[PDB]
Amino acid sequence: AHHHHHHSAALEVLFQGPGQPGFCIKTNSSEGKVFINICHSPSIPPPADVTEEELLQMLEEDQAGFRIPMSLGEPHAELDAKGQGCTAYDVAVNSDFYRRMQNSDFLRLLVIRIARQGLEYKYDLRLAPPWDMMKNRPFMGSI
Ligand code: NA
């Protein structure tokens, strides 16, 4: 049961480079460990212009969700630190937006939730609630 009219969402786009690593979220699904590589490229469109306070207001008033264009990469298998296979997904946002998000905890939290949601629906995943920023590794895998 719910009554809200809007919710933040991934606007899936075709990845277009040049991409580069950003940061990596470790989490689990119902099936195993998952790494989400939040990457960025200038050729991913930005979200519509909005200030942090305008966006919080729209959330409070249920007048919009944050709609972030992002590519939702296909899975690639990678080894974790213990030598076990895990699934990684590369999710790219716009570079200007990424630079803004570096200076905002609020925008970062939105991106993480939205990337999780996009991958969950695209790949039929049930990510478990806990997740962690990888401190010493911006990207799980190569490139
Ligand atoms: Na809402």
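Heads up, residue numbers simply count up from 1 along the chain you see.
Here the Cβ of each residue, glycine as well, is placed from N, Cα and C on the backbone.
Annotated in Swiss-Prot:
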MUTAGEN   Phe23 to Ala (Swiss-Prot position 54)  Abolishes binding to histone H4
MUTAGEN   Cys24 to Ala (Swiss-Prot position 55)  No effect on binding to histone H4
MUTAGEN   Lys26 to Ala (Swiss-Prot position 57)  Abolishes binding to TELO2
MUTAGEN   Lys82 to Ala (Swiss-Prot position 113)  Reduces binding to TELO2
MUTAGEN   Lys135 to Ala (Swiss-Prot position 166)  Reduces binding to TELO2
Three-state secondary structure, which DSSP defines for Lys82 (mutagenesis position): coil
Listed mutagenesis positions (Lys26, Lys82, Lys135), ranked by Cβ neighbours within 10 Å, top entry: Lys26
Inter-residue C-alpha distance, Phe23 (mutagenesis position) and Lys135 (mutagenesis position) (nearest angstrom): 9
Rounded to the nearest Å - Cα separation of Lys26 (mutagenesis position) and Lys135 (mutagenesis position): 10
Three-state secondary structure, which DSSP defines for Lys135 (mutagenesis position): coil
Integer Cα-Cα distance in angstrom, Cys24 (mutagenesis position) to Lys135 (mutagenesis position): 8
Separation of alpha carbons, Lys82 (mutagenesis position) and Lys135 (mutagenesis position) (Å): 16
